[PDB]
Amino acid sequence: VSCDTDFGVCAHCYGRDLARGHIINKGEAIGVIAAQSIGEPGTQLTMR
Amino acid sequence: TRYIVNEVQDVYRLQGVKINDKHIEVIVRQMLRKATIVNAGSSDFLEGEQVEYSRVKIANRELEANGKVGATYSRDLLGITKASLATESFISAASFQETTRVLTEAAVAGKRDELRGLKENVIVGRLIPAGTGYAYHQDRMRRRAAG
Amino acid sequence: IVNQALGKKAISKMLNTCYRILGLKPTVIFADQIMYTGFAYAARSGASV
Amino acid sequence: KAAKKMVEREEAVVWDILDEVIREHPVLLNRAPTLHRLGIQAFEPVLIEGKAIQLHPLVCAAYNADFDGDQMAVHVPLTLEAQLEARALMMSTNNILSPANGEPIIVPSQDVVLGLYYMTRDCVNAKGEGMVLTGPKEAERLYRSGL
Amino acid sequence: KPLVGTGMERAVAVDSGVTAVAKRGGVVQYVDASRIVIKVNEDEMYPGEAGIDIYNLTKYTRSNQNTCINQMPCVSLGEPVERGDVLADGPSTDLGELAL
Amino acid sequence: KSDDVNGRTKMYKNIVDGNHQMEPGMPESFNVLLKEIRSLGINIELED
Amino acid sequence: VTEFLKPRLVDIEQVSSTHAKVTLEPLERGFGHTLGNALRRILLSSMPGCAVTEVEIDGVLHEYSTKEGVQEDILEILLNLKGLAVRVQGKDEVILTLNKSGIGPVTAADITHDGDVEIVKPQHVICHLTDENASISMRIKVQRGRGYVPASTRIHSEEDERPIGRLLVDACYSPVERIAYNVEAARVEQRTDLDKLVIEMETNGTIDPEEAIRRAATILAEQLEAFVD
Amino acid sequence: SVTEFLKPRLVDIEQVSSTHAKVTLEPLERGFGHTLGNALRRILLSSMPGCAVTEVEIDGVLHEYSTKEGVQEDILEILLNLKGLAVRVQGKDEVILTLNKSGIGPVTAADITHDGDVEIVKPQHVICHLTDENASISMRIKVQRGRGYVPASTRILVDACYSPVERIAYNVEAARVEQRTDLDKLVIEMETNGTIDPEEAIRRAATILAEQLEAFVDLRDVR
Amino acid sequence: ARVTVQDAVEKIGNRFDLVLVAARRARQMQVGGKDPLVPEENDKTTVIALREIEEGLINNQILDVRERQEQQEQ
Amino acid sequence: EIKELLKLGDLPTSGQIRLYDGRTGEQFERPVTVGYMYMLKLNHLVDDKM
């Protein structure tokens, strides 16, 4: 949100967080990369 | 953002799950859109404009021609089940929760999609503007300027 | 690194060192050969119950 | 029609042509219940006289299988570009680390760690405690006798 | 047959009605792979009947799960048979025992 | 491999000739969607 | 080479008709275990044997039914015929017939005996009949082979032949089915201590111990001759 | 068919160095590849005639806790370096060797006295580390004739490295001849200490086993 | 076959244009009219093209140059 | 009770028994507990799944 682009997110504020060793390149869909890792560990608890 | 990320990482850490906070910030950013305005600002005397469109409009109107006409906005967050429906393309955000109301609203307003969401390219069945097809999508956008 | 009780975290950090220091293919072939050793020695060890 | 009949008759030359063509044609595998990016990965196919695909023990953690009753989805990309996309991005050799936190998904465990932890041990002192050697001779005397 | 069991498998086998049991029989005359005749003794015989009972087995009969139910007889020839005892062995049954 | 009727034949020919070239065209299910939408009181069409 | 002192075959023992023990002369260190391993695995893997490939009978058509007068099904007929043990002379592909009537038990003894065929266990059970009027009439062919084969393998060899009524079974082609070895230090004197190995095995009587051991050694030498050059 | 067994014809061998070689075979019969590999490995490790150094009598204290006295290197690693020497003896029996050099420091295998049948594979081998001054030392080493491998704990002083080998290993792979894929492919990998070609070594092992097992057949396959 | 594709990645860097370059090379290689600049080892066109881009002898630039070369040579 | 039964059939009470390799014939350390289990076959068969 800090990055001011009005469209998507620039690579200059995200780092890598991937199995590579370089900054994220253009065209990579972070949103698809996101939103899926969060709920993947579906081993939470119910009924408190 | 800080409160949300702290609260969610507490829950993911009490169990043992280790996850970066950047995805959570992405969730917040997708969640934090659709600012509401109180001043007209010569933009529109209505409510429910996108934050990005408002920022682009104020950048193109203030610095260029008239900087005195300021449009004050209040950035109001919306829940996922509601913010997802807030899309400029009728095709997208349709199969998510409900279709008939979205179709009625699009036909009433007469909106056009431009096929900008990924689901649009999926349903039509072309290269999505991501990964390998990003360069092709960019070239198509570039050639669309001239004709 | 190879002189320890060599638990699961030991082998984990060993692969981490091999990846960050050497690279992709060295650590991939390293893990391959490690797992082959694991099958061989477990089958040789016995480890009855 | 000649090709169809001979393929249906399953001659040795047909097997030879299969082997020649499949030898350079990678193939993609998927878990039916999938949650993250690693539930789908590509591999080099190898012919084995059986009827159950041989999956490597390491990628079992990513595919989250357990060698109980399960069904895998297999897919073939046909265009040259799709083979290339599989080779460059969806191979296991490239996908060593997690896209979630950064920790390696490949976490060896079970028999491998048990055996390694076993052979890096010493009761008090086994046969031939005081021997000295260069390092390759250790296995030479371990396989046969002496220690 | 199972080496280590609990004993209730015998009751399950004799109660599922899958095998063939003998009712009011005293001794067997003829044995076939698909047909068994028992000669009831006069003790358990009432007047007005021939004094024999026939049991036709189940040979390779299609089951609901597309499996096979085949009954295999137990006695050989001229064996004294009491009441309430098994004669054939149905699917996964051995000597009147659930052997699966 | 989808409902593109004019694509499956052409990909088969490209394979047997060893061409390995693909032209997307348009899935037929999208036309199905358009036809069923036009079944109700809603216009829908694709511009140029 | 320093006086390797190759061992020799001595003291062949016969524990029983289907069980025997073999003794070998002492040999140098580090040899007994590997030679025992090789001989055991070769003897259990590749060694010619004679078994039943298919049985045809005029009475019944297929193997999933019964016959009038018999107690056990055609399945037990085929399985027990799988368990029969016989040896054959030089020529292979030998067909023998079995015809009998009555209510008495049927064994391997009451079969038409020809000069090239000899039974080792005449007390086998061929699923005795129960009816006086019942009479079985089947003819069997026995061939020789080396390794285990299923029924599906020999299907392509028969396309126009094999009419109805001819039933095929599986062959073992393995007449020993069990062998073990043990090495000890004995039979050595006036020299550095040597080791001797004893081989304990059980066959079905089709093949003699010395013959099988010699065949294993011969094929071992043949397969290792390629590594000479 | 009845008694016919396939024989390996693809015996291609690719080598990286004169002491390292990779041996690959064609698909062999079922279950025999690993038998043969284990047998050849055990033959190569358990008994292989060769010449090696048996023990040394250095000038000083026979105890292991000796002094540097200008050598500045403990005798233990000196003996270890001595074990890494491939001495070749042509026809003679156990013989005594000795060396003497000035105080330049590089102690090589050429420092030993040259005998009629005493040969060294590569004279650049290190025997002692660089010395500190012009002080010399007498080795008084000797070699013996033997086969296989025995330690010096039981049979005396450093070791007995009679096997002219460094490392031995093997693998078995599946392959197909025409249709059936249930075939065994044997791959042999072995590193040589020296003085013996790897293919020569494996040929010697095969001949050794053949002449260890020939009378088991009682003169079979006459014609 | 190749186990890891990293040299081509280093020669390209963007990770997205390398697939396009190798695909456009392989298409012309398979349709014909060109020869492999790298000695082949009985392998398909895609592997040869990827080894060529890994060796540092072909990229997205010299393809345009050579293509304009035959286009003007007609 | 089980250990008492094992002695009657000439079996070790611990249930551990030395094993050899059928591939290299080297005696296994860590004596193994071998046994006889009642296995069952299920209709979940690969001959239907392919």
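We number chain D the way Swiss-Prot does; in order, the residues shown are 395-541.
So this one's electron microscopy, 5.8 Å, going by the header.
Yeah, the Cβs are placed from backbone N, Cα and C, and that goes for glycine too.
Counting every protein chain shown, the Cβ of D:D464 (Mg(2+) binding site) has 14 other Cβ atoms within 10 Å. D:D464 (Mg(2+) binding site) carries neither a helix nor a strand DSSP state and counts as coil. According to Swiss-Prot, the Mg(2+) binding site annotation covers D:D460, D:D462, D:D464.
Secondary structure at D:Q504 (mutagenesis position), as computed by DSSP, is coil. There are 12 other CB atoms within 10 A of the CB of D:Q504 (mutagenesis position), with all protein chains counted. Record note (Swiss-Prot) on the mutagenesis of D:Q504 to P: Resistant to antibiotics salinamide A and B.
When the binding-site residues D:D460, D:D462, D:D464 are compared by Cα distance to D:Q504 (mutagenesis position), the shortest distance belongs to D:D460.
Remark: D:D460 (Mg(2+) binding site) has D:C454 as non-local neighbours, by Cβ distance under 8 Å and separation of at least 6 in sequence.
Apart from D:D460, D:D462, D:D464, the Mg(2+) site neighbourhood in this chain, defined by C-beta within 8 angstroms of the site C-beta centre, holds D:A459, D:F461, D:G463.
Within 10 Å of the C-beta atom of D:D462 (Mg(2+) binding site) sit 6 other C-beta atoms, taking all shown protein chains into account. Contact with chain G, taken as any Cβ pair under 8 Å, is found for none of the recorded positions D:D460, D:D462, D:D464, D:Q504.
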